[PDB]
Amino acid sequence: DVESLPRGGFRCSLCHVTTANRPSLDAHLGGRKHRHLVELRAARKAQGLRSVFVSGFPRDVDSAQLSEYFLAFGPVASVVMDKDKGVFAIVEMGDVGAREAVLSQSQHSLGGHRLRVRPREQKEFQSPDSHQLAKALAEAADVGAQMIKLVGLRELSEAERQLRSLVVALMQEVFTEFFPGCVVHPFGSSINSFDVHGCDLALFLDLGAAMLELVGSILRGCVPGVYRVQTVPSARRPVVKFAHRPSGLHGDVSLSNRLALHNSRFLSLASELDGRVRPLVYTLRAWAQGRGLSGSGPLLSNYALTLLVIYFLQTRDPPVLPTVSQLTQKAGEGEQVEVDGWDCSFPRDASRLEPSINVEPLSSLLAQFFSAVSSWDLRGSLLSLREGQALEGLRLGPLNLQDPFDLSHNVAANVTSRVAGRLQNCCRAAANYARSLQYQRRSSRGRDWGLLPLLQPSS
RNA sequence: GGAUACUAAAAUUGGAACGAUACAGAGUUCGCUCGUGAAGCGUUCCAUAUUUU
Ligand SMILES: [Zn+2]
């Protein structure tokens, strides 16, 4: 599990850990993380050593008969049904000494048809951009054309959207089998029209930790092709993270996050107001993801980026987007939605309101956003999208930002002091670069013109 | 007949402690020598948190 690397280095593939010397590698091998990885790998290896693969039995029969039959050959640990095909099964025996008892006789039968039992071959244990981006943008007309082309490139293709729809339909079918009358609402980066390649799909279940564990068990056992299922109650809204293998996707399933559905609807409505907010949001999201400020864990999530863009568009002297106060005022009949204490309403249609009085191009908006976000205070200034100004929060530090619909979650509470300072410095750098003349106009035969330096693979 | 399941301590950040690596500085008998750091790391400990939109 150790591979040699130059400079006298080593790499543990069991933990994916690179060490520059020998004592560090030895200390890592002496730690509890590597020991636990070894123990879990050995447990999986032993289970594979005491398991068999059964196929050939006729369809429309359950694995209960298989378990009852195999119980005659000693203790049986588990029987796992096939997923996505439903044609075979994996029988994990209790004791190793009984495995050969399964291998003693191959004359198997179930419902008349004959079967086929084999030893389980042990699969090897597994431990649990910037080229095309600069390629397909630098031949556009101007920076606005660059941002429009970036939107076109980052937009999910028909294949990805249809695949996500298929996943949603499968989840709905399974959960309707388990919970009749339930609905699986897709949302996240799928219905808000701000869809990027390799985005997260969130699934709201419309009908404490027991339900979360039940959903996790459903995903682990019955739902096809889904591995990496992790329940997470330690959050404002408990969520099951799930990964899907055949699609190579990863997403989140929530039970009570009803506000996020209307949040995604509002994001889509804001995107449909005009053809400039969407390019601005896509460009700023790409810039954040290309400068080490949008990743996993304590880093600024994709939703906070769109929230900041909407707030900035609200704060302009010519109102690009009316604030959430006006949006709530624009609501009509059948639009009295309110969840979790407070009320937040907005129209569900697009052609109901007045177009904005802004005419600035995309480059001007980007430069103004960079200047404003660089100059703004980060110590104790909380941004209110509902009122569209600056000054109920729960926890905040060097970054203050709350939802305009969920007025209790400070979405900026996932950024520490150093990350906030780096963000402010990057904003100042982008602002001065936009003020500089090189960014303002085109270079034909290669200079990294326009948005490319902001989108370059920097450090 | 038709392709051999992702089972506990799932993660990162704030503070830490210890062990090493770096020398645009110099020498060497080729063993290293003098002193100074957090770049990458490893081990362990305490978490008014996040990682979903
Ligand atoms: Zn290891």
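In chain A, numbers come from Swiss-Prot; the residues present are 7-134, 145-223, 337-520, 532-599, in order.
Placement of Cβ uses the backbone N, Cα and C atoms for every residue, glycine included.
Residues or ranges marked as ATP binding site by Swiss-Prot: A:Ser205, A:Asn392. Neighbour list (A:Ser205 (ATP binding site), Cβ cut-off 8 Å, at least 6 residues apart, same chain): A:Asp211, A:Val212, A:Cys215, A:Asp216, A:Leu217, A:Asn431.
Here Swiss-Prot flags A:56-128 as domain 'RRM', drawing on sequence analysis.
Record note (Swiss-Prot) on the mutagenesis of A:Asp216 to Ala: Abolishes adenylyltransferase activity; when associated with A-218.
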Between A:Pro134 and A:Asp145 the model skips 10 residues; how long is the Cα-Cα span in Å? 25
Find the Cα-to-Cα distance between A:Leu520 and A:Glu532 in angstrom, rounding to a whole number; note that the 11 residues connecting them are absent from the deposited model. 11
Count the other Cβ atoms sitting within 10 Å of the Cβ of A:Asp216 (mutagenesis position), across every protein chain shown. 15
Within the domain 'RRM' (A:56-128), how many residues are helix, strand or coil going by DSSP? 19 helix, 24 strand, 30 coil
